[PDB]
Number of protein chains: 2
Amino acid sequence: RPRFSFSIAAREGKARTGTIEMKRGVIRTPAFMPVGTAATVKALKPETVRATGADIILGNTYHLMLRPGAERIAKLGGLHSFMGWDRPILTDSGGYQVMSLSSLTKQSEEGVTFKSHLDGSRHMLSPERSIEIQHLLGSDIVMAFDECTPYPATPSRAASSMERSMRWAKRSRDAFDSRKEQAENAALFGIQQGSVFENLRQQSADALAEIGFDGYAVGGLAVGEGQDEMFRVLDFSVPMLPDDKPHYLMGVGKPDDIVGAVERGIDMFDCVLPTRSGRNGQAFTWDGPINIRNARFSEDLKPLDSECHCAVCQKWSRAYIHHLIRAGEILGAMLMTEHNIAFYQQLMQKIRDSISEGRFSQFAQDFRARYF
Amino acid sequence: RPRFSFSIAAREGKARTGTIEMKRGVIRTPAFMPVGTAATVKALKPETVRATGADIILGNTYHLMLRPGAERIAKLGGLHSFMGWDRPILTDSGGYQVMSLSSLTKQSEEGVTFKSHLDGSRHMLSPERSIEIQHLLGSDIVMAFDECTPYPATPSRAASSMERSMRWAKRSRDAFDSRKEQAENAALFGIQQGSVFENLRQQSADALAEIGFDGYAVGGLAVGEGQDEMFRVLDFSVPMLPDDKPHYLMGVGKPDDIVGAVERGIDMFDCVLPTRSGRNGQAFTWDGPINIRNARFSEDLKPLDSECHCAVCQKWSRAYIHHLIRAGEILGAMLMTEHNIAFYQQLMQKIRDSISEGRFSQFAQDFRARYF
Ligand SMILES: Nc1ccc2c(=O)[nH][nH]c(=O)c2c1
Ligand SMILES: Nc1ccc2c(=O)[nH][nH]c(=O)c2c1
Ligand SMILES: [Zn+2]
Ligand SMILES: [Zn+2]
């Protein structure tokens, strides 16, 4: 296969369905990427992740650079070899989780200095260091290092962050290109910023296209603005990005958010919702989510979802999973996560098929009627 | 298959190898039974438990009678259906864990009254109630309700406990026999008591054989007496039990304890050591156990054990599992437990084959030389 090749097979409105071909595999779009936090997709062996339908997973860079170390993972053979996932891996830049999880962060034009929320150590994450870490991890899809703008953001602050992000995108591009092995085997995605402001989003899209990337992510969303606002921004933001390249909406994963985002031109998604199960007990169904811990499920012999074809819904009842979760058992987390990620992959499949068959709009309508 | 049929295929000294045929399946002996605590073998799907080589698992009654309830499990279709394990299940009586884990236990000739260490509720576990609960769970091998004697024990206290246990064994037998469905589909094992005293052990064995059971467990051991003492007691205790019925050593599982116990006539074992992994990081190897959390394993690419054929040792390195455990990841627990239970099943296989081939004594010798 080629280093990178995105081809759109079908369209309906702003929605697209196709494939991204990479050396390690084919990614069917619209795609949902399960999240591997500390070199692991929570409570699932990689074979189980693949069994659910996933073509690619997202690897958190922040956690990896701290815990085992990027250099260590490289010495061990890379992330794929390390965790046992031989298919594509998109890695974030680590900056977003640095601002959210690290201590005493100091920002500058060079990058971000911070203290680990673990051992209290120090790091200087810059566009160059971020690209290098993703290379050491052996990432297939590398994210440019940017600065996510907090919500709400004033026009001047959103402008300053976006402009810095564009300068960092140029540095990320150059860093990526100077490393021959990485430039020839991996892909680089740029990230659009600009908060909820159209003119800033336009300036960002233009700067990104001018630099040129293999894919374009819509950043700065799913940070507290709400669905109506998120959709409004995507309405004018997605059309600004190059049409022939993948559109990635970072950190967006509620089933309805995904459907609405695909209707607006998004090709890629990632979220912790599926994997962050095992505790609160939320299980997705076509009739909306349910909390398995609720007493009404104690003697419910039916599967998590009546039509889901995952191994969990074939073998275990709501009553059993209810028991496991309330007992704090590891298997409860394993079962809930497998079903949840399976449900998401089934949702992406239904989206891909409906687009290919010119009935996506009808699918979105029917999906919402039932889900809500 | 029959309700119960134990046949010895080969012998070497006191050691025996054979099979126990039951309606739900065949159990190869000597056998190791993984422990399912709250209707689950810690961090493993039942198919994974079977994949390791297990023919039967042990189900804790104490936890089940409290958490989901025996009556509830019966309404849901039984434990097998509930947890997804369709093979034999040996259930303990619940008494041992009542004394170890419950609050304000009050003992009497009728049974034991206690408070749940969960909701602070109350129960009156008696021989009759214990047998009934195991029936409601749909147990294949039912353990008679007894009174484990604390170590150390004075002759008079050991005598009083053993005598009460024998009276309770008679009540367990009668209770089992009066329930037609249970008497026709399940088996009943009696438990020998008597602490470290030979005369008491002899009195216990005689009372048990007089009542008549499908199997005989050696109780009152692995309670703080040490290996030398345990072996000394087994030396004279096992020969007292009927030779043509299985000999079950309860709560014994260290690899060397198992080998020594088989040399003394034991056919069945169970222990939490394999399943209780995922935290401290102990992994069994043919070169003795290792603690994967140790820094020396951070960059060790070799599998947990060089010859173990489990899926974990085929796919992941010590370095990866080291990382997972230290990161507190669920997958670390899943991987460690699968390997550990797989290692135990491989040990039982080596024991079964060496006995069948008349070279068990040599195997025990070679096993210890390397393990220690
Ligand atoms: N919701 C998210 C999630 C992740 C990211 C990111 O990694 N970079 N930049 C972003 O804007 C962003 C937004
Ligand atoms: N080590 C163990 C473990 C369990 C038991 C038991 O369940 N009954 N009786 C016993 O003596 C006993 C000893
Ligand atoms: Zn399912
Ligand atoms: Zn192994």
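Note that chain A carries Swiss-Prot numbering, so the residues on display, from first to last, are 11-382.
Using the three backbone atoms N, Cα and C, a Cβ is placed for every residue, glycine included.
Noted in Swiss-Prot for the protein shown:
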- A:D102: active site, proton acceptor (ACT_SITE)
- A:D280: active site, nucleophile (ACT_SITE)
- A:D102, A:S103, A:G104, A:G105, A:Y106, A:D156, A:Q203, A:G230: substrate binding site (BINDING)
- A:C318, A:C320, A:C323, A:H349: Zn(2+) binding site (BINDING)
- A:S103 to A: Strongly reduces activity (MUTAGEN)
- A:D156 to A: Abolishes catalytic activity (MUTAGEN)
- A:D280 to N: Abolishes catalytic activity (MUTAGEN)
Is any of A:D102, A:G104, A:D156, A:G230, A:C320 (recorded positions) within Cβ reach of ligand 1, i.e. under 6 A, and which?
A:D102, A:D156, A:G230
Among recorded positions A:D102, A:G105, A:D280, A:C320, close to ligand 3 by Cβ (under 6 Å) are A:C320
If you compare CA-to-CA distances from A:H349 (Zn(2+) binding site) to each of the recorded positions A:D102, A:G105, A:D156, which comes out shortest?
A:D102
Same-chain neighbours of the Zn(2+) site, Cβ within 8 Å of the mean position of the Cβ atoms of A:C318, A:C320, A:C323, A:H349 and not counting those residues, run in sequence order as A:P313, A:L314, A:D315, A:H319, A:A321, A:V322, A:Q324, A:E348, A:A352, A:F353
Recorded positions near A:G104 (substrate binding site): from A:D156, A:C318, A:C323, Cα within 10 Å gives A:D156
Which entry in the list of binding-site residues, A:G104, A:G105, A:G230, has its Cβ near the fewest other Cβ atoms, using 10 Å as the limit?
A:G104
All chains considered, the count of other Cβ atoms within 10 Å of the Cβ of A:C323 (Zn(2+) binding site) is 24
When you rank A:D156, A:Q203, A:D280, A:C323 by Cα distance to A:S103 (mutagenesis position), which of the recorded positions ends up on top as the closest?
A:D156
A:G230 (substrate binding site) to A:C323 (Zn(2+) binding site): how many Å between their Cα atoms?
36
